[PDB]
Amino acid sequence: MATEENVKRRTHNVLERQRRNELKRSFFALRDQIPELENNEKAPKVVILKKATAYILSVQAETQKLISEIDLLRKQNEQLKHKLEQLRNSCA
Amino acid sequence: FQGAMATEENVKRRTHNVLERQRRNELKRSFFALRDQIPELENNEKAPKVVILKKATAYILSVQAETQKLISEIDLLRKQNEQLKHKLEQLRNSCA
DNA sequence: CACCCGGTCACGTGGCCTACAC
DNA sequence: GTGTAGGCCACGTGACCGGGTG
């Protein structure tokens with residue numbers, strides 16, 4: 001009876017530990033995908049979050065800019081294709 | 001002496017506690033901020049911490065991958081671009 | 001219906017460290 | 001030296017909510 005509560009209590013503990021350990025693993029995993037946070041580093045959890053949050057934003061900005069460049073090159077290409085098209089019609 | 005030992009311990013005890021609230025509260029704030037930057041996890045205020053981690057890691061990887069593709073495309077277009085310019089250049093010297 | 005179960009959370013606490021002071 | 005103040009962490013421990021099962 002009293003022993004039962006200790007058994008429930010203890011199993012709760014080891015349960016919470018395991019859950020907690022998974023959360024740790026996830027922290028280290030996230031950390032390894034942030035370039036600033038190196039391939040190891042002893043970085044506090046709050047830092048890992050804030051840098052991840054920032055990094056995501058930084059990569060977003062890069063992505064939009066790359067897209068702009070892509071669309072820009074496509075404008076130039078099609079412009080050149082159009083110019084080269086008019087070098088065949090005008091070369092009798 | 002006596003209980004002044006214990007009186008000191010309670011003080012460190014309380015100040016340590018109130019510190020941990022601030023730190024935890026900040027740690028909470030960082031979690032919500034990260035979560036809002038993950039498209040899948042946006043407009044979902046009730047998101048577990050472990051998910052926010054796993055998806056962030058996942059999202060970062062996909063966007064890394066996407067990024068690499070975009071770059072490769074640029075190199076492809078820029079390759080074609082300069083090729084078109086070069087064909088067009090010596091078709092100008094040979095069209096008098 | 002009530003009763004647990006698996007998941008999640010915040011909290012109080014002490015154990016470590018790093019660095020800064022006596 | 002011997003502190004000691006701060007920051008980070010992982011632990012234990014209650015409470016919460018959720019979907020089943022009896």
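Each position is counted from 1, following the chain as shown.
Cβ from N, Cα, C; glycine included.
As annotated by Swiss-Prot, domain 'bHLH' applies to B:11-63. Looking at Swiss-Prot, you'll find the mutagenesis B:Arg92 to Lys (Swiss-Prot position 450) noted as follows: Abolished ubiquitination and degradation by the DCX(TRPC4AP) complex.
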In the domain 'bHLH' (B:11-63), how many residues does DSSP put in helix, strand and coil?
44 helix, 0 strand, 9 coil
By a simple count, how many Cβ atoms lie within 10 Å of the Cβ of B:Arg92 (mutagenesis position), its own Cβ left out?
10
